[PDB]
Amino acid sequence: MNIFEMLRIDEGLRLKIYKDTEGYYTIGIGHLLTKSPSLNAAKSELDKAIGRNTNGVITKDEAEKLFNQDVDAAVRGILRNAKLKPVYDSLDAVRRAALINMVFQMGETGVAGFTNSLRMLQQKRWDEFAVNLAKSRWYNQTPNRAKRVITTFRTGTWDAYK
Ligand SMILES: [Cl-]
């Protein structure tokens, strides 16, 4: 099991534009198009991203390319984040995945603003960071997913995904 497997599951796969839970144009494996409410606008960005005239739909492979880049970008954003790095650098492998999953979902910045839960993760105080992350808009907006992620951080295992 690894980050790729993890997020594919957490995000699913769509070949067609779709709207998320926040109601945003999205595609593939949680690949955010635009926050704007113009399907057109979303079509353009999709085109720009795929590099061809898509007319709203991509292929699996296309989806997969966006995804690999999306995971790469998340990794680099972590490594480049002054708040994120050390955290990341201090966790074992399962947990870095979890850190990566959240960054994928909210952005360096977003994730970087959980400064209290970050310390805790730093102290390796699983149980409490966990309680802490739960008091998040994030946890209530999408509790099941949020729970897997948080369990993964807590335990440092993949049980939530098996
Ligand atoms: Cl792109």
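Sequential numbering from 1, following the chain as shown.
So how was this one determined? The header says X-ray crystallography, 2.5 Å.
Including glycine, each Cβ sits where the backbone N, Cα and C put it.
Features of the protein shown, as given by Swiss-Prot:
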- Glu11 to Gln: Complete loss of activity (MUTAGEN)
- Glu11 to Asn: Loss of 84% of enzymatic activity (MUTAGEN)
- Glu11 to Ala, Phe, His, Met or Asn: Complete loss of enzymatic activity (MUTAGEN)
- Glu11: active site, proton donor/acceptor (ACT_SITE)
- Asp20 to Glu or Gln: Loss of 99% of enzymatic activity (MUTAGEN)
- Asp20: active site, proton donor/acceptor (ACT_SITE)
- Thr26 to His: Facilitates transglycosylation more effectively than hydrolysis; covalently bound substrate (MUTAGEN)
- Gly30 to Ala: Almost complete loss of enzymatic activity (MUTAGEN)
- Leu32, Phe104, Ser117, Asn132: substrate binding site (BINDING)
- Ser117 to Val: 50-fold decrease in enzymatic activity (MUTAGEN)
- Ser117 to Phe: 10-fold decrease in enzymatic activity (MUTAGEN)
- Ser117 to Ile: 500-fold decrease in enzymatic activity (MUTAGEN)
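Swiss-Prot feature annotations superimposed on the structure.
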residue: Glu11; record: mutagenesis position; Cβ neighbours (10 Å): 20
residue: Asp20; record: mutagenesis position; Cβ neighbours (10 Å): 13
residue: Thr26; record: mutagenesis position; Cβ neighbours (10 Å): 22
residue: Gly30; record: mutagenesis position; Cβ neighbours (10 Å): 19
residue: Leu32; record: substrate binding site; Cβ neighbours (10 Å): 18
residue: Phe104; record: substrate binding site; Cβ neighbours (10 Å): 23
residue: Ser117; record: mutagenesis position; Cβ neighbours (10 Å): 23
residue: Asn132; record: substrate binding site; Cβ neighbours (10 Å): 19
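Rounded to the nearest whole angstrom, the C-alpha distance between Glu11 (mutagenesis position) and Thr26 (mutagenesis position) is 11. Pairwise Cα distances among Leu32, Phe104, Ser117, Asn132, the recorded substrate-binding residues, top out at 27 Å. Closest to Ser117 (mutagenesis position) in space, going by CA atoms and restricting to the recorded positions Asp20, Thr26, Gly30, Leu32, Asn132, is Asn132. Taking the Cα atom of each, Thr26 (mutagenesis position) and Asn132 (substrate binding site) are about 29 angstrom apart. Cα to Cα, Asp20 (mutagenesis position) and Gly30 (mutagenesis position) are separated by 9 Å. Between the CA atoms of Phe104 (substrate binding site) and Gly30 (mutagenesis position) there is a gap of 9 Å, rounded to the nearest whole number.
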